[PDB]
There are 6 protein chains.
Amino acid sequence: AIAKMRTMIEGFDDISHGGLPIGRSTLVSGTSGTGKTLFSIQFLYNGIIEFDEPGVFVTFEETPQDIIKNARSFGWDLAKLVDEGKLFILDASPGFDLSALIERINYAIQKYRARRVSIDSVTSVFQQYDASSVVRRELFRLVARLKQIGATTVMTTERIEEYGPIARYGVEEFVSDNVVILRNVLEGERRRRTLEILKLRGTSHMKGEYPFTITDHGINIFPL
Amino acid sequence: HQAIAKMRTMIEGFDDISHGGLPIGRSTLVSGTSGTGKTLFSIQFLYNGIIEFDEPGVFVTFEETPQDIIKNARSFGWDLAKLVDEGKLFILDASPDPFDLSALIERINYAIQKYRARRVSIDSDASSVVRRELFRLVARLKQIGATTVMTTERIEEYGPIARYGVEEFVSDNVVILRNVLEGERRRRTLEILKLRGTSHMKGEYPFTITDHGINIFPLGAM
Amino acid sequence: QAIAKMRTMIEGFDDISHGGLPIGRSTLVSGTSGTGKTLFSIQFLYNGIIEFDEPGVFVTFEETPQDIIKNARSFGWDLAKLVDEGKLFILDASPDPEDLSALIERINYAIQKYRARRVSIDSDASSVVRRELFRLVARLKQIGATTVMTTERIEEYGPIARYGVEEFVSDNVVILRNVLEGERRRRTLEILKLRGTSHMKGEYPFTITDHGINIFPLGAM
Amino acid sequence: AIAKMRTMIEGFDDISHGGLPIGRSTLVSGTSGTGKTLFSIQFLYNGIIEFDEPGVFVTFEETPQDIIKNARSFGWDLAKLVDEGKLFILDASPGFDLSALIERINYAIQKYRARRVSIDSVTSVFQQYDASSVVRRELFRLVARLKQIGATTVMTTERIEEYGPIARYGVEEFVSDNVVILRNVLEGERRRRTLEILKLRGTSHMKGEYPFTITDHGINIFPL
Amino acid sequence: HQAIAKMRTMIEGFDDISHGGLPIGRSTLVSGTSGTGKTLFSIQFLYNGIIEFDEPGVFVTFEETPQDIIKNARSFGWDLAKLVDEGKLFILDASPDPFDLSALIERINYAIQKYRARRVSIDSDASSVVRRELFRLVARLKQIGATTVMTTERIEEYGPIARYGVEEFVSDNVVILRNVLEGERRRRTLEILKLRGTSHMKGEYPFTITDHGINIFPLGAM
Amino acid sequence: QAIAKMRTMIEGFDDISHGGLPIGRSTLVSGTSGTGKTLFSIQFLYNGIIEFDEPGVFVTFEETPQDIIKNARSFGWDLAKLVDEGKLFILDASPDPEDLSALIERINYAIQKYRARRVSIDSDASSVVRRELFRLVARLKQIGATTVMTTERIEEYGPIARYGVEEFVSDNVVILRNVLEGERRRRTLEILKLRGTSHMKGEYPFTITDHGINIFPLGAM
Ligand SMILES: Nc1ncnc2c1ncn2[C@@H]1O[C@H](COP(=O)(O)OP(=O)(O)NP(=O)(O)O)[C@@H](O)[C@H]1O
Ligand SMILES: Nc1ncnc2c1ncn2[C@@H]1O[C@H](COP(=O)(O)OP(=O)(O)NP(=O)(O)O)[C@@H](O)[C@H]1O
Ligand SMILES: Nc1ncnc2c1ncn2[C@@H]1O[C@H](COP(=O)(O)OP(=O)(O)NP(=O)(O)O)[C@@H](O)[C@H]1O
Ligand SMILES: Nc1ncnc2c1ncn2[C@@H]1O[C@H](COP(=O)(O)OP(=O)(O)NP(=O)(O)O)[C@@H](O)[C@H]1O
Ligand SMILES: Nc1ncnc2c1ncn2[C@@H]1O[C@H](COP(=O)(O)OP(=O)(O)NP(=O)(O)O)[C@@H](O)[C@H]1O
Ligand SMILES: Nc1ncnc2c1ncn2[C@@H]1O[C@H](COP(=O)(O)OP(=O)(O)NP(=O)(O)O)[C@@H](O)[C@H]1O
Ligand SMILES: [Cl-]
Ligand SMILES: [Cl-]
Ligand SMILES: [Cl-]
Ligand SMILES: [Cl-]
Ligand SMILES: [Cl-]
Ligand SMILES: [Cl-]
Ligand SMILES: [Mg+2]
Ligand SMILES: [Mg+2]
Ligand SMILES: [Mg+2]
Ligand SMILES: [Mg+2]
Ligand SMILES: [Mg+2]
Ligand SMILES: [Mg+2]
């Protein structure tokens, strides 16, 4: 019914029954340090390395140089992909309206013939601009235009509780076709990472929380 | 003359729980957190009305495009495109362009009249204003004579019925879809909280979503 | 010397209240949605009429008279007949799709016109709510009405009613609950308070059936 | 160290080690239907019957006629005490300033030579007048002037949780010399009434919750 | 030259828990719900300073009148009237008449100078403003060289340290008095949360209030 | 290729962080009152100076330099000597009893003057807080400083910091807890996150003694 794109992130394409729905956005929400940026980098990296699908990474608060430096933790050379024209890192770092940003993103997608897009994290621009009032409207604008473009998008968001609202403004999951929750639960002085696919409109997926670890090779999910 | 009559949904298990289906000529609120099956329920209500009883339906969408409603319904082997082309289903696009309630209600009445519709699904910041506006909608749908499913959002599995804390009190009928997380596993359940002027089963009934749509099971099952 | 009470004839209730509702006073009936508030308030009037020939005035704020009448047919009650016979008056204060003191005067006009002994009223700042609810309860008391007034609440074991004041201005308070535990619902009724008189304490389970509300003994089911 | 006045309410003078501190105010707080008005009526009634100490009852929302009628539940004839000049029921029923009310109360105390005063409930006037802003200030005014007068006062207040703040505005206990909490706890579908003396400045008292019942004879506390 | 020195309170048990008493020349916040023993603690601090060490004290009261402070202290057999008449204790009446902080601080400094006081007790709506103003007071008391107990209110036994959520962060030293209700019984406990630049015992220590004042006991006692 | 780290020499910490704090970045250290935040931040500079001759700048917002110095004598540290020798600079931003970008320029002036490699910063609308904290972290990064910045929180197992944003703009996050259970306190340290590198997970108990912070093994005591 709906076609999916392989993420090649260990375990994820099993949990999602094939990968992420093509041409749609997937919200990846989680508290700080849960692995959201990593998930969004792996998504682009694997598309390039495994499938020669170019990617655009939109960063708000982290600098492109820090994204590149941090990815060396995993032995991934993103500078080389940028040099080869296969990755573009769009720096979106400092009435509220995402129209201008959407034009920039669209330019990059057409220029680099990108099939994958990662946006990390649009929560920060809403919050820095004090734009909670229009989050539902502007996220809708962004999600809708990315769909018109045909991009397959990972969109990260913040949340402040492990078991609580999906995201910070309490509306983000409802305008998203697809929702993944990363958790980092503290119990008995120990942390455990888990991943959940809450929803994929129009298709099936495994349910509940699945454990994962972050290693030198990135995210490893165990699809019990 | 007699107590209220019901219209069969044909959603497996639901007509048992509702003691006959949804109260005719009224609206039923179906509330749930994200991914609980709300849009599915409202689609299945229309689809079954068309296939089983040749009762035309109007689907009102506020954020999903008609194309995506049609695409997603193929997950269950339902061909909504065929139904739209036969004039049995009309998808009213009220989604924004990548709010006027009176204008909306007029469009809905227009569609109900044009397509002879007997079923309607509507899917989906002061609580005082929400109460007044939802009341107007419910009341005018009842004047038109529609049997309606209207979905609403909620945030917590075992908190308020719906986002604003008022929606269930202006509704005649309320169904709650939950997606309960316990010990890392999810369990879907459906509950008929209330049907004014008629009987229904009580409590949460477990259900699944499969290639066949929603299938509801007996109490404490699964 | 006690407070005089009028029988509700609602199965079990007149035992729990030790004689029924205090006459000439208002009783708050609070509950989450679908707990039986409107039913309790209709059954109070209906029984008043059928058992005692005591006329009743039903004040509706959101449901229409025709829907009230239709819904009561669930219980085999013919409210339309009672309106035709002048025994029941349904005052429609529900808004048209498409002022407190004024409403009170229409209520009093109805009470005097129909010589009603029973009144049911069904159903954003706590200060204003407290002041206006006090004026309504006080005016009904001066009129001599015995009143059931319903209110909303949003949690089964939280505040008595939405604004956190409603129970303090009421002489009498009844709480209807619909408790969800282990995927099952259990309806319970509690008389929290009756000023000046006695009543059973705590929660009593009840059912709603074809014959209305039926309240059961302690710790039952 | 500080002299106390017997309440003669069954069990209470044991819990308070002698009764209420003379010349001071005692806050009696509780959720609705916990017995606050009853406690405040018994305090005056017993002063009159047992000790020929006249009393003034200040009522805000309940009418004097209802106070009198309700007290017949217990076989107490308050109309007769009013007729004999031993009880005065002051009807205080409908910038915020209790000065005028305080003058009325003072007039009644002097006129009737009252030793006991019950005020039930000043919470309602604060709330009806939307005067949360000045609760601490105005309660202080009232408590201080009653102390200057020499009255021994029971002052009831509302609260909305059994285990939670002492009173509605979160300040009332701090301007009171003495604090009593009435609770009506629901557990396992059963209610239990308890009374606690939280604090009596400058003197001793029993601690914790003590069970009580309300009967035809009024409040019965069991001072375990 | 060396780490901070302490002044003995002589409150039974307290100087053990504080590893020597209260840090000299600083303020110690003593926070508690109503009836926890805050005023008692602050009175005992001065009284013991006078009786045991001939160190004069100033008591600043904001709501209890001096007459009532004196009256209530007779519960413990303490004759504060005698101490005021000997010029060893001064009760500064800052209570309202049945707010100017700079003016208050000047009066406190005046009293400290007039009576040669070495100990001070102060007893007792935007959190930002409270933070700034409390900071000014603490800082100016430290400039004067007072060793001070300052009491504050709190609402919950195991919630915020104090009413506004900022008071402990501008204090050098924090003591929490609790009155914990469990199974219908109350248990009083005292905790030294923090003393900057010095050591102290940790956790809650049970205490009683009796005719002798506050008596603190070893851990897990009673 | 890893992220380079600088050793804190705080007992146990450099093991938990797998080498120390990421160089040229800021580390958030959040905690309720009296959890050891100022101590952690002083020990970071002190060890930098004593172990590695790396000068440090301490920015204080409420405690005075003289109190910082007095309090450190608890640990047998002579900070006054280090200020005299030009190895430690305490920037006083505390208010006098009786503008972000400006503060940043005074910090940078201090860093350049004293050739500091280490910086500690100690310590009402979430939007504004997020924007200003981002500007500070970004400017410190451009300057090249390795920074410890303390923040407050009010619950041991609640939000990381007061405004619910502080941890998201930080590259590195450490949480100090002081957990009260059964009338006993237990101090724990947690490294929540270090962008781009590895670290041990969960809570590690620690003590504060005459020698500063000592962090213990897993599940200890
Ligand atoms: N080589 C590695 N081995 C193990 N864990 C690693 C490694 N590199 C990074 N990590 C972990 O990955 C985490 C970073 O994940 P990241 O994807 O930046 O989280 P995030 O959710 O985007 N954080 P934030 O943006 O602040 O909300 C670090 O906190 C480390 O715990
Ligand atoms: N063929 C299928 N088999 C199993 N599950 C499916 C299938 N198709 C869809 N689903 C599930 O149905 C869910 C979507 O249901 P849907 O009715 O769109 O939820 P919703 O409550 O309307 N979500 P939202 O609009 O965000 O409030 C997905 O999240 C999948 O879990
Ligand atoms: N014949 C019947 N048998 C059993 N239950 C019935 C019958 N008729 C109605 N009910 C129940 O009565 C409930 C309606 O009670 P009602 O008195 O309308 O509640 P309420 O508290 O006033 N609801 P609301 O005003 O919408 O918040 C329905 O939800 C059914 O569960
Ligand atoms: N004769 C009696 N026998 C037993 N209980 C009685 C009797 N008379 C009254 N009661 C109880 O006393 C309660 C009234 O107590 P009352 O002192 O009015 O409470 P309150 O706390 O002042 N209520 P409120 O003013 O609404 O906050 C009633 O709710 C009954 O439960
Ligand atoms: N002789 C005594 N024996 C036993 N307990 C006593 C004695 N004298 C006083 N008390 C107790 O001490 C408590 C008063 O302590 P106090 O120091 O005034 O509390 P506080 O915390 O200052 N109250 P508040 O000002 O409302 O915040 C009383 O509530 C009694 O329980
Ligand atoms: N020599 C010592 N031995 C043991 N503990 C000590 C010693 N010196 C100080 N402490 C402890 O260290 C704590 C102060 O730590 P500090 O680093 O000031 O905490 P903080 O989190 O910065 N406090 P604050 O800024 O007031 O919220 C004191 O409360 C003592 O418990
Ligand atoms: Cl991991
Ligand atoms: Cl399922
Ligand atoms: Cl039932
Ligand atoms: Cl009782
Ligand atoms: Cl004690
Ligand atoms: Cl320690
Ligand atoms: Mg990130
Ligand atoms: Mg949907
Ligand atoms: Mg109703
Ligand atoms: Mg009362
Ligand atoms: Mg005090
Ligand atoms: Mg500090």
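To match Swiss-Prot, the residue numbers of chain C are left as they are there, and the shown ones run 16-113, 122-146, 155-252.
Placed from the backbone N, Cα and C atoms, the Cβ positions cover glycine too.
Feature annotations, reproduced from Swiss-Prot:
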type	residues	note
MUTAGEN	C:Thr42 to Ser	Extends the period of the circadian rhythm to 28 hours in reconstituted KaiABC complex. Decreased endogenous ATPase
BINDING	C:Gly49, C:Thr50, C:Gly51, C:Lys52, C:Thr53, C:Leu54, C:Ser89, C:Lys224, C:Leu225, C:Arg226, C:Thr228, C:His230, C:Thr240, C:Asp241	ATP 1 binding site
BINDING	C:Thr53	Mg(2+) 1 binding site
MUTAGEN	C:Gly71 to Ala	Lowers the amplitude and distords the waveform of the circadian rhythm
ACT_SITE	C:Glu77	active site, proton acceptor in CI (KaiC 1)
MUTAGEN	C:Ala87 to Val	In kaiC1; shortens the period of the circadian rhythm to 22 hours
MUTAGEN	C:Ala108 to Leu	Reduced binding of KaiB, reduced formation of KaiCBA, still phosphorylated
MUTAGEN	C:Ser146 to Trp	Loss of stable oscillation in presence of KaiA and KaiB
MUTAGEN	C:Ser157 to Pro	Shortens the period of the circadian rhythm to 21 hours in reconstituted KaiABC complex. Increased endogenous ATPase. Higher CI ATPase activity, clock speeds up
MUTAGEN	C:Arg215 to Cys	In kaiC3; shortens the period of the circadian rhythm to 16 hours and decreases the interaction with KaiA
MUTAGEN	C:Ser229 to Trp	Increases photoperiod in presence of KaiA and KaiB
MUTAGEN	C:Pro236 to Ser	In kaiC4; extends the period of the circadian rhythm to 28 hours
MUTAGEN	C:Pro248 to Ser	In kaiC5; induces an arrhythmic phenotype
Length of the line joining the Cα atoms of C:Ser146 (mutagenesis position) and the residue listed as 'active site, proton acceptor in CI (KaiC 1)', in Å: 8
Most Cβ neighbours inside 10 Å, all chains, among the recorded positions C:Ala87, C:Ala108, C:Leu225: C:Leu225
Cα-Cα distance linking C:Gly51 (ATP 1 binding site) and C:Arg215 (mutagenesis position), given in Å to the nearest integer: 17
Those binding-site residues of C:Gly49, C:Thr53, C:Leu225, C:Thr240 having Cα within 10 angstroms of C:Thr42 (mutagenesis position): C:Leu225
End-to-end CA distance across 8 missing residues (from C:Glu113 to C:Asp122, Å): 20
Candidates C:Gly49, C:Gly51, C:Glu77, C:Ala108, C:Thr228, C:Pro248 (recorded positions) with Cα within 10 Å of C:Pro236 (mutagenesis position): C:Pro248
Of all listed recorded positions, namely C:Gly49, C:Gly51, C:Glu77, C:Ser89, C:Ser229, C:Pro236, those lying near chain B with CB under 8 A: C:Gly49, C:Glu77, C:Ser89
Neighbourhood of C:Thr228 (ATP 1 binding site) by C-beta distance under 8 A, where only residues 6 or more apart in the same chain count: C:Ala17, C:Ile18, C:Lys20, C:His33, C:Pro37
Candidates from C:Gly51, C:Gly71, C:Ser146, C:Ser157, C:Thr228 close to chain D, where recorded positions are judged by Cβ under 8 Å: C:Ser157, C:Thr228
Inter-residue C-alpha distance, C:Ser229 (mutagenesis position) and C:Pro248 (mutagenesis position) (nearest angstrom): 18
Whole-number Å value for how far C:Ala108 (mutagenesis position) lies from C:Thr240 (ATP 1 binding site) (Cα to Cα): 28
Secondary structure at C:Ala108 (mutagenesis position), reduced by DSSP to three states: coil
Integer Å distance between the CA atoms belonging to C:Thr53 (ATP 1 binding site) and C:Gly71 (mutagenesis position): 14
Residue with minimal Cβ packing [other Cβ atoms within 10 Å] among the binding-site residues C:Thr53, C:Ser89: C:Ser89
Other CB atoms, at most 10 A from the CB of C:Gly51 (ATP 1 binding site): 22
For C:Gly49 (ATP 1 binding site): intrachain residues, at least 6 apart, with Cβ closer than 8 Å: C:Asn209
Candidate nearest C:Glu77 (active site, proton acceptor in CI (KaiC 1)) in space, where candidates are the mutagenesis positions C:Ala87, C:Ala108, C:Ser157, C:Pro248 and distance is Cα-Cα: C:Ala108
Residue pair C:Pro248 (mutagenesis position), C:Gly51 (ATP 1 binding site) - Cα distance, angstrom, rounded: 18
